[PDB]
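Read through the structure below, which is laid out as structure tokens, and then see the notes.
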Amino acid sequence: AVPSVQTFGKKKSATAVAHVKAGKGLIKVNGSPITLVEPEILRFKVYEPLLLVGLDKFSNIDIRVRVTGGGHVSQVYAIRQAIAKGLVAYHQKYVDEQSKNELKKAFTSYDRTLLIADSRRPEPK
Amino acid sequence: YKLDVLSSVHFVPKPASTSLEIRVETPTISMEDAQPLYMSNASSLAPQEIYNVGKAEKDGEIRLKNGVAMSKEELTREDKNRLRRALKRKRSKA
Amino acid sequence: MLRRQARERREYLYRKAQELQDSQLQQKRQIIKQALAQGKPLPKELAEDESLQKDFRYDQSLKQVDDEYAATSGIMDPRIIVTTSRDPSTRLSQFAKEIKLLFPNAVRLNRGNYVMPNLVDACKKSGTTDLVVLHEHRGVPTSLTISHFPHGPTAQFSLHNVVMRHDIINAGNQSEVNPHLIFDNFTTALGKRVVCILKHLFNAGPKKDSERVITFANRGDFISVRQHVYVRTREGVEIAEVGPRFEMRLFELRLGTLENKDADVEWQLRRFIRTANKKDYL
Amino acid sequence: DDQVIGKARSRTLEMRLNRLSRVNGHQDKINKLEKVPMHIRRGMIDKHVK
Amino acid sequence: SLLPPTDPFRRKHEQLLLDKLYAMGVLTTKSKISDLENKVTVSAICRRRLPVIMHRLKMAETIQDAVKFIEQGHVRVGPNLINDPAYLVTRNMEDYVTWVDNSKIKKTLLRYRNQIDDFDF
Amino acid sequence: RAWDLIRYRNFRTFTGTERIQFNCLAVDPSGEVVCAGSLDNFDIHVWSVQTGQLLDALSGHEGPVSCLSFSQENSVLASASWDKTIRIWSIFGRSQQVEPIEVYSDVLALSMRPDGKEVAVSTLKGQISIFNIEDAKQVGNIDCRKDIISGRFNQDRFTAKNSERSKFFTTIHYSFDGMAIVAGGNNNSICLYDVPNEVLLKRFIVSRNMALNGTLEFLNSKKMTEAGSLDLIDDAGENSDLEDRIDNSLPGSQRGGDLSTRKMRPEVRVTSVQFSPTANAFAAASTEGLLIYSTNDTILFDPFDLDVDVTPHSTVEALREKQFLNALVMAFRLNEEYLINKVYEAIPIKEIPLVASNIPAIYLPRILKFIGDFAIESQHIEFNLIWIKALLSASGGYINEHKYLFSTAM
RNA sequence: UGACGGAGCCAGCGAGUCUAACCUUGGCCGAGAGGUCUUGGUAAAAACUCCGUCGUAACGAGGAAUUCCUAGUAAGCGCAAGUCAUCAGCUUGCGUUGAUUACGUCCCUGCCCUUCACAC
RNA sequence: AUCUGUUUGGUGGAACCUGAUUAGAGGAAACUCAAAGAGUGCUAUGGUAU
RNA sequence: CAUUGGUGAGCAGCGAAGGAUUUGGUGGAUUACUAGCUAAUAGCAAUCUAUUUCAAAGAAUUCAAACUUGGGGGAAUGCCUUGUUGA
Ligand SMILES: [Mg+2]
Ligand SMILES: [Mg+2]
Ligand SMILES: [Mg+2]
Ligand SMILES: [Mg+2]
Ligand SMILES: [Mg+2]
């Protein structure tokens, strides 16, 4: 079977499901290229993982992301978290663990929200 | 004992209860185990425990916890009144 | 956490069901004890029950506040959160503050966009004992619901003839001592249940000379609430209103947190039954 | 009743309970001799009568 | 029981013994003191064994199936994997019984609901 | 329970209201507040040492509190739980604040850097994650799952590689310098990691005894039979004495009773580890006992900034020519203890205050370590005290600036 | 920090065979009741992103005093439901976008509490 | 028929309730190996023994 | 349009007298290598046993011996203990 991994990203009610499989660098969001994600002002937000680790790593995989719920911003954050988590999971499962560590180090160095869900749970005081 | 071991000692503590112990003054070395070394030398009773300055034995004398002793003949009338009021407060809080 | 609360509640519900069954056996043991002490013959059903007589030997050495409050009644002081409906008007915010000052251990929390299931879960984590939510209509408070954690009950009230302290000029500041509590004319079993819920909202053991008194007076199921400060004089006692005034009438009481709309209803107000106006339940 | 301990308290309670039961409880059901085999029981009665 | 009914020692110890057994889960209820003689049975202690508690918690279809999973190292109580099928789980410990993180069983549960997240594993 | 060592008395005992078992404990640096956590309560009780009263019960965890620790400097309290979170409590101060930090998995152990600026936590995934307290953001991560050595037990029906019994670290601790972490768990390994570069310095096998259950990864196929493992067959019947034959084991026990209660072989595990405050050594409690690992022998040759001109022969003339400072510095560069000792005792007392001021700052930590190790068992009490007086007076300011570099030596 | 038009696109609550106008002009059938049609009047996701066009009597953001408020908070936007009390002159839920400033101090103003080691 | 929607048969078997069972329920092979139950067949014939 | 659903029909590429999947049996390892048997200060290993027997030594009033039982209530006849009758 084709090697594949699945991951989830969540921000408020926005949920993104990312499938990462062996491939030829085909990144899609809701059946469209990643370049067409909107709003354009926040597009680079979704690009943040792809640029942090370099496009070479993506050149060998296809990523398909399906997003539902929430608004524009929450969907953008869901997409980026899903892409990062899926990439790290794929490098864990079907590539060396050293690359996994390098990816985790880079992402947590830049923004830990890319991996850990940001849940603003209420705190009575 | 059997129930605790059976449950892997995930039991629930027992009710707390208060009990009295008698501590006998001894050199601290005696409390230790037997080998050619000791790790402390002090006594097993603190200095307060040996002697606590309490009420004056003589009725006329008034003795306080700080060690100050005043005989009633010494004390001026304002002092006698002041000490009596302080005794009233100390009794009331107890 | 979530597993334990589910497991504990299931254990409680099982315990109550058994106790209702065990009520008959408890009465039977009482009859046996009376007969032995007085010497009267036992009834036929008891006289022929060999199992009960054997089991009575062990059960001979067997011996209030409501169960939910029994664990912490008078041991831990209550912790209270007072909140409101979404987008509260200004008057409700002032009213919510007054309720916060009424209860010594209350804290006022802003409900902007807080989800109700999230609200209880946050409060349960932080050890909150009771939660109070207020509703309003054109800046006039209309309803008040009190929910006791971790598993209820939830009591909902309707507030009438509300007169806040902000309507008073040069009123001054309140005193926040542990107040004395007066619960008058609560007789029925439901009345005792309502008293227990309202009593435990306050800290235990007010000082004997505390000069603030809170009174809940039931008059035809319309519980009047008043707050006074008193001075003991040489020929009597004089008292002064501190407010606020409002009359609060129970209309529901459920065995569960206010989030759970599925909680079993302990008591509800039936307004359309034929004999509704005849009897007063509290 | 407070001082009595041991078997006497177990036998005392049973005697009291039976006495109250005899008034209303049917004779067959209130008192039932414990089951013992044939050969033994005639042995106990014969010695006891002796 | 033979001690006099009003004795403080009798009431104290009997209550302690009821609470201890109830906490272990051997006794379902703490109300009646007769339960110590009537409702204390080997089956009561057996029902608190790890294989049965999973079956009641529906982690397994049958007791025999649940025993196999323990011997397969799929079951943990707290952070400690358990291979002994005689672990007596108290009432408070019953909350922490769960599958192992990387167990194939746990993957099937999440896969069946389409909730498998490979970052966790 | 609080113990006073000078008089061996239980001078104070604390107890919770709700009758809760305690598994973790942490004490304030000031020795005035004591907090304990439980596996049954989800709350961190806090008491006052002086009065013994329960100050408050810290709440907020949705899982049992697995560990606690106070910051030696900042005095904050860091708590971690199986709730997959870590919470920093500012209990001291007029206002109380709580700052939760999320983690990938359950937290089992926690250690606080002596600086009080970072906290390391071991998770059930086998990860030692270091967080910055003030910023509440991660600053590093160390993998451990591959490093851990875990053995198949005689009773298991699954391999060690697939076994998930213990691939995490249940205890950890920083070196007082702050650059190293020593970790151990329910396993046959004590792993020493270096924090700044996130690498495993060394791994230590706890035991090599086959009597213990967890020692071996691979078991002998000869022991397996149709009946089963020959080890699992109980041979108590053969024993001649009755007290040997009698079996007192309860069916389901795992811990908290005598070995006879178990019926199963002891399992190799390290309950806790710690570094030595005074010496370069660490102690690890295990089933067999407290294994103490030390560097005292120091047979190693570890020259520092050595050159061709430096030689054990060359050092001796520097003494013969009365160039004590050059002799002493060259002695450290070789880093030979016997040579450092030779120069250390040959320097006259008149020249000690001169030499002490002129030692390069780099070698100051080494000499202080040597004097500490040498003075404890050496017979030259006054000579060392002259040295210690000389060094502290000359380089007292430098030591104060770098506290944690000199902590163990001081 | 506009108006007009077009284009792109994102929520979560909610499921009782239950869900919803008024007044007229006239044709035909019908014993009646009524049936059917005809006819005029009255009433009754948004934010956001991009593109194009124009263009900057009373009242123009509201005095003095006074009230409230610390994080998914203040504020803005819409969509549902009407749950035996209250509510439609409206009430309660739901999601979306989402900050500034403090998180110290007892100086002022109120309220409150006090007068088993080692070390002090 | 971007008609209508009842009925028959097949597929599927949520909730409640009832009954039985419970080291979950089955299936296939035989010149296999056991432990039992029922019926049937056979002059199955020393009333006192060549 | 998408299948990270199954079953097939064929390329690109890889590619030295073929390639892939499963499986029975034995051997060596899985603890650190001082040789076999016996009546053992030596014989045997083809065994003797047609010297293998004698001598010497060797017997606690411990003449005690269930540390070994699921709980409650009894135990006719047994068994244990104590006393007693008559030889
Ligand atoms: Mg608002
Ligand atoms: Mg609005
Ligand atoms: Mg409103
Ligand atoms: Mg503050
Ligand atoms: Mg093979």
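Throughout, chain C uses Swiss-Prot numbering, with the displayed residues spanning 1-63, 72-290 in order.
How was it done? The header gives electron microscopy, 3.7 Å.
The backbone N, Cα and C atoms fix where each Cβ goes, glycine too.
If you look up Swiss-Prot, you'll see C:86-267 marked as domain 'Brix'.
What Swiss-Prot notes for the published mutagenesis of C:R119 to A is this: No effect on RNA binding. Secondary structure from DSSP puts C:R119 (mutagenesis position) in coil.
One mutagenesis experiment catalogued in Swiss-Prot, C:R201 to A, is accompanied by this note: No effect on RNA binding. C:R201 (mutagenesis position): 18 other CB atoms within 10 A of its CB, across all protein chains.
Here Swiss-Prot describes C:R220 to A as a published mutagenesis experiment; the accompanying note says: Loss of RNA binding. Listed in sequence order, C:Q182, C:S183, C:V185, C:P187, C:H188, C:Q235, C:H236, C:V237, C:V250 are the same-chain residues six or more apart from C:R220 (mutagenesis position) with CB atoms under 8 A from its CB. In the three-state DSSP reading, C:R220 (mutagenesis position) counts as strand.
Here the residue is the original one, while Swiss-Prot reports the published mutagenesis C:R253 to A with the comment Loss of RNA binding. Cβ environment of C:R253 (mutagenesis position): C:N169, C:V170, C:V171, C:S232, C:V233, C:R234 lie under 8 Å away, each six or more residues apart in the same chain. DSSP assigns C:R253 (mutagenesis position) to a strand segment in the three-state reduction.
Proximity to chain E (CB-CB distance below 8 Å) holds for none of the mutagenesis positions C:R119, C:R201, C:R220. The Cβ of C:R119 (mutagenesis position) lies under 8 Å from the Cβ of C:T91, C:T92, C:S93, C:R94, C:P96, C:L127, C:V141, each of which sits 6+ residues away along the same chain. Among the mutagenesis positions C:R119, C:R201, C:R220, not one has its Cβ under 6 Å from an atom of ligand 3.
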